[PDB]
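Here's the structure we're looking at; comments come further down.
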Amino acid sequence: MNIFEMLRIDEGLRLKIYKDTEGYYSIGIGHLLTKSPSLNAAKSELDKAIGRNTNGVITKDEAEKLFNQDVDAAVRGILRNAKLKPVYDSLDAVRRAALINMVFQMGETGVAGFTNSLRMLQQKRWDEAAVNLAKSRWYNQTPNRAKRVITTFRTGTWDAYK
Ligand SMILES: [Cl-]
Ligand SMILES: [Cl-]
């Protein structure tokens with residue numbers, strides 16, 4: 001298992017524009033296009049990102065390409081973020097993938113916000129962090145996904161994805 005396979009299970013893959021869990025326009029493997037409620041605003045963003053008139057549909061390749069860009073961006077954002085980096089640096093490889101999954105889903109800013117959980121993680125207080133992470137809108141809205149990620153932080157194994 002690795003980050004790519006992990007996110008691929010969490011996000012799925014769709015080749016046509018779709019509404020995500022929050023009702024926003026997305027495509028491929030969890031690639032947000034736009035938060036605007038306009039399908040045309042979506043299509044526009046889509047063509048701009050692929051560099052062709054897609055008309056709302058992309059290939060498997062195109063999707064994987066956006067995915068690769070998106071994972072790269074998450075990692076680099078973590079590395080760039082004063083609050084996140086130190087947490088990342090402190091973790092093991094499995095747990096680093098769980099942090100990346102969160103940043104991919106919610107954004108760097110959204111995650112940097114989990115102050116208390118972040119601190120618990122840096123301290124390696126696993127069971128505490130897990131409890132704290134569960135008290136969040138994130139867990140209430142996407143509970144199955146959140147449980148997978150939390151179990152991952154809890155254990156340092158990939159069992160939730162097995
Ligand atoms: Cl892009
Ligand atoms: Cl879920």
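Every residue gets a Cβ built from N, Cα and C, even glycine.
According to Swiss-Prot:
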- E11 to Q: Complete loss of activity (MUTAGEN)
- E11 to A, F, H, M or N: Complete loss of enzymatic activity (MUTAGEN)
- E11: active site, proton donor/acceptor (ACT_SITE)
- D20 to C: Nearly no effet on specific enzymatic activity (MUTAGEN)
- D20: active site, proton donor/acceptor (ACT_SITE)
- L32, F104, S117, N132: substrate binding site (BINDING)
- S117 to V: 50-fold decrease in enzymatic activity (MUTAGEN)
- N132 to I: 5-fold decrease in enzymatic activity (MUTAGEN)
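Mapped onto three states, the DSSP output places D20 (mutagenesis position) in coil. Cα to Cα, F104 (substrate binding site) and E11 (mutagenesis position) are separated by 10 Å.
In this structure the residues listed as binding substrate are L32, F104, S117, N132; their two most distant Cα atoms lie 27 Å apart. Here the Cα atom of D20 (mutagenesis position) is found 8 Å from that of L32 (substrate binding site). Rounded to a whole number, the distance between the Cα atoms of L32 (substrate binding site) and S117 (mutagenesis position) is 26 Å. Here the mutagenesis positions are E11, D20; the one with the fewest Cβ atoms within 10 Å of its Cβ is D20.
Secondary structure at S117 (mutagenesis position), taken from DSSP and collapsed to helix, strand or coil, is helix. Annotation: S117 carries the greatest number of neighbouring Cβ atoms among the mutagenesis positions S117, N132 [cut-off 10 Å, Cβ to Cβ].
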